[PDB]
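Input: a single structure, listed below in structure tokens.
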Amino acid sequence: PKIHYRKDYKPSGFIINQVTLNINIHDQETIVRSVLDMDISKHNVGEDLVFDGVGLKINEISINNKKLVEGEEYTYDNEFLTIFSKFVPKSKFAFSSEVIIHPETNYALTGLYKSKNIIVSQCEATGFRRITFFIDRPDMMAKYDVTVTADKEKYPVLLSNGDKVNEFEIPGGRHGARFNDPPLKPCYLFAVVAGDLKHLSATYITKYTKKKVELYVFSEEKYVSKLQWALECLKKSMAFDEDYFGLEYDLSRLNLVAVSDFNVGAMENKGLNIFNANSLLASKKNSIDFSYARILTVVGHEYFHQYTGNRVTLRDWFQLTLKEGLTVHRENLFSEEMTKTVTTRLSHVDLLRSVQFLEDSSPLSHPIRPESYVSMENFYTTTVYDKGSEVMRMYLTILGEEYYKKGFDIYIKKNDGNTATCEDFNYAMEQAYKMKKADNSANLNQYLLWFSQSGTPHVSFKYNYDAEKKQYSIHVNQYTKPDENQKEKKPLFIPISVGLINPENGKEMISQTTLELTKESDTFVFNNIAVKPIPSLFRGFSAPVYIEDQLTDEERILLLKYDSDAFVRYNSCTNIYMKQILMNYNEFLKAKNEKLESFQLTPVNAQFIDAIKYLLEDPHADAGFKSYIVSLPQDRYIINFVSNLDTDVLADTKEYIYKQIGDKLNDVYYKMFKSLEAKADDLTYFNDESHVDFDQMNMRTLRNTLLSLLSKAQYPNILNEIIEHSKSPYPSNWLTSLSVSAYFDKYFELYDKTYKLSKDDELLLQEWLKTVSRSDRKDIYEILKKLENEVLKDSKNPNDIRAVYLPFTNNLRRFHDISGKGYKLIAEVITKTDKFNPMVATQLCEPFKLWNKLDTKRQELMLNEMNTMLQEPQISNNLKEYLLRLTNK
Ligand SMILES: CC(C)(C)OC(=O)N[C@H](C(=O)NO)c1ccc(-c2ccccc2)cc1
Ligand SMILES: [Mg+2]
Ligand SMILES: [Mg+2]
Ligand SMILES: [Zn+2]
């Protein structure tokens, strides 16, 4: 099993200048003819010519139109084509090949494959080698001339990168289209699409050069009515890149295409972006609210790649976070500006501190620029993407908007049209840093540690106030736990956005301030501080760290009520909850361990409950924010703070705390559920697909959150509200009515009712599957078996498989059943999926990521299932490598 090392990067001994492809799609096979115009590079040392080529059936290969013969002149082992150097020309030459591939049975969804009745490619990272021979690495830049042919009736729409320069009929009911794409690109940005596609289109005029850009969004005919929001999102994306970054689209056309079978959300192939249908298609009748932010995010993300990834590309795959962290950051700026809701930023933090922090404290922990890899398909992690985006965001926090924009433009101007590394970006930011600090001595050398050092830093605080001196001190300490990547962790450049709140009137006591912590510890002193403040720390979540604020619950309540920063308010709430959770957890644990006949639990702080009521009853407070304060922290966040976590004890702990708060606030919750109805469920724009109101969707989130709390509590006659809710036109509402009805005898009636509403829309049915999967049912294992037999069956669609099983794995009480039956079940699904789609099989391993954080019995149960999966004779490279790293084998 070959390990690739970052330190080992060396340029190729060859050059590929021109790619000319003929892709001939037939019923039982696809024939790919390729001519590569090549040359010898300055780094060449007379080596064999070795192409990547995986699963290809060779008809013939040639050099300069002379047929090569197997054994004497070349070898092929289904992975590498090796042409012996004595037969490799010493100057410019042409290599040609004809291979047969089989998209119809390509269920791994990499290379060229069939999704329903659409032929589509997915080449990032190393998929182009599954289509034809190539030196499949992103620093091999070439020009592409691509012809596609196919049955005209089955495949009337043909697409590839660049301009369509010819269309022609072919005897036998076939037809062809030729696409020429002169600008250099890496092969992972190649794409082809063939199918009976329908479209919506628009013309966009660029802000400065006034170029007309044709925008096309495509789907199968059945779902063409779900394309409108995507087209709007694309127009929004283009405008934002223009307005914030001064960047215009450079091509005459941009196509977006939805397909049903896709391993991830979408892919940024140049001028031809390809999407999981669940991240492009929506309608108000057939989609839950979450779809609208999802499409905005994913469309935005692939568009922003056109600069950060496509025009400025990667030298090698170790630089992945340079395009992904940066593009996620750009998409976050975009979405925050489009939604105008504080919950956008909060949702990203919530995801980072649960999922990414868990990864970073797991055996899988890696820095955002790893030192090695075995599987590129396993490389696309929340660390690289989401911690990457926070590292990219910190530059903006450090520099401020004006100088950040200056640095970013330096990066784009200097590297446009070329490959780049993480150092190039840091260099550009450093120039802006020098400008900002007004001295050419300033540098960001220490900042590079964010790329190389793994683990989550812990930042802790102590305070001092001298009333006579009016002098306030913040003592700050950072620490990163040693792990397998660094025995000794170095201090990072940590920017700490801070405010000081006057506790008597809630007002700001200082101007905007970002502390630059660059040592293991520092003391920051403030003069003329008239009264002892409450510090507002890491505003906007200004660094990806564990925050230990060392504040009392009284101080945290004051911030929650009166601070100006949404994240600090939310975090203060989070911290109050965590203190309660840890306390009650240990009390339940003791009772379990000692087999106590009686014991005491510490109640929830009454002033905290009062503060929640205060905020809920404030008509000017934000609905989305309100939904966060009545929800306990995610389980995957909590587990970062507890050793040997007993999931049953945690379930009892959460139950107690929710019941404590509900016993006081349920009447408030109910009053709000009712008073919010009018605005939340307003139908005025239900048939306008371009009208999207993120505040109104947040009101529905709040209502559905409250309905869940009230239902669990068996609030008097709440079943009436549930039934009425099931009749709402909004799928977010009537799917919610299904999951909250879990606690009542009407569950299977709503099950059938909502299934009937869902079954005739592919994506809606998948949302229904998720709702059933995450239902809080005691008979959930029987229900999953029912889903398997009646709906899922032997579908190889990753959306179907993920919908049925992943939400269930978040059922704390049931998935972690002490019998191990839940672990057994998902391991069986992983092994089954691994036979046809290793990438998705590895995704389905996600619940096992915390295995060594659980109680010893559950660790053993999980470890056993992973060892069982590892012993399967037919285990994929993906799954084997992943489980070996996860189990520390
Ligand atoms: C959600 C968000 C938008 C952040 O990301 C995604 O939807 N897609 C990613 C991505 O970065 N798109 O730009 C992405 C991730 C992985 C692949 C891949 C890698 C190997 C093989 C096959 C596929 C391909 C794409
Ligand atoms: Mg093959
Ligand atoms: Mg299907
Ligand atoms: Zn991306």
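All residue numbers given for chain A refer to Swiss-Prot; the residues shown span 196-1084 in order.
Including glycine, each Cβ sits where the backbone N, Cα and C put it.
Within the same chain, residues at least 6 positions away in sequence whose Cβ sits under 8 Å from that of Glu497 (active site, proton acceptor) are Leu451, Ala461, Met462, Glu463, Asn468, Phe470. Classification of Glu497 (active site, proton acceptor) by DSSP places it within a helix. Residues or ranges marked as active site, proton acceptor in Swiss-Prot: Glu497.
Long-range neighbours of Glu319 (peptide binding site) (same chain, six or more residues apart, CB within less than 8 Å of its CB): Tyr383, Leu384, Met462. As annotated by Swiss-Prot, peptide binding site applies to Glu319, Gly460, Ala461, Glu463, with the evidence given as a large-scale study or a structure entry.
For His496 (Zn(2+) binding site), the count of additional Cβ atoms within 10 Å of its Cβ stands at 25 [all protein chains shown]. Among the features that Swiss-Prot reports, Zn(2+) binding site is placed at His496, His500, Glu519, with the record citing experimental evidence.
For the published mutagenesis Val459 to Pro, Swiss-Prot gives the following note: Severely affects substrate specificity. No effect on Zn(2+) binding. Classification of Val459 (mutagenesis position) by DSSP places it in coil, neither helical nor stranded. Take the CB of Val459 (mutagenesis position) and look out to 10 A: across all protein chains shown you find 17 other CB atoms.
In sequence order, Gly504, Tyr575, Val579, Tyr580, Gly583, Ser584 make up the list of same-chain residues 6 or more apart from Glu519 (Zn(2+) binding site) whose Cβ falls under 8 Å from its Cβ.
Every protein chain shown contributes to the tally, and the Cβ of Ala461 (peptide binding site) ends up with 24 other Cβ atoms within 10 Å. Under a cutoff of 8 A between CB atoms, and with a sequence separation of 6+ in the same chain, the neighbours of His500 (Zn(2+) binding site) are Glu463, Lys518, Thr522. In the structure shown, across all protein chains, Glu463 is the one of the binding-site residues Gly460, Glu463 with the greatest number of other Cβ atoms within 10 Å. Cβ proximity to the Zn(2+) site centre (mean Cβ of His496, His500, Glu519, cutoff 8 Å) flags the following additional same-chain residues: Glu463, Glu497, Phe499, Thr503, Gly504, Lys518, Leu521, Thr522, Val523, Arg525, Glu526. Same-chain residues with CB within 8 A of the center of the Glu319, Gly460, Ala461, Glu463 CB atoms, the peptide site residues themselves not counted, are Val459, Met462, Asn464, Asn468, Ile469, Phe470, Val493, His496, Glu497, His500. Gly460 (peptide binding site) and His496 (Zn(2+) binding site) have their C-alpha atoms 10 Å apart, to the nearest angstrom. Between the alpha carbons (Cα) of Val459 (mutagenesis position) and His496 (Zn(2+) binding site) lies a span of roughly 13 Å.
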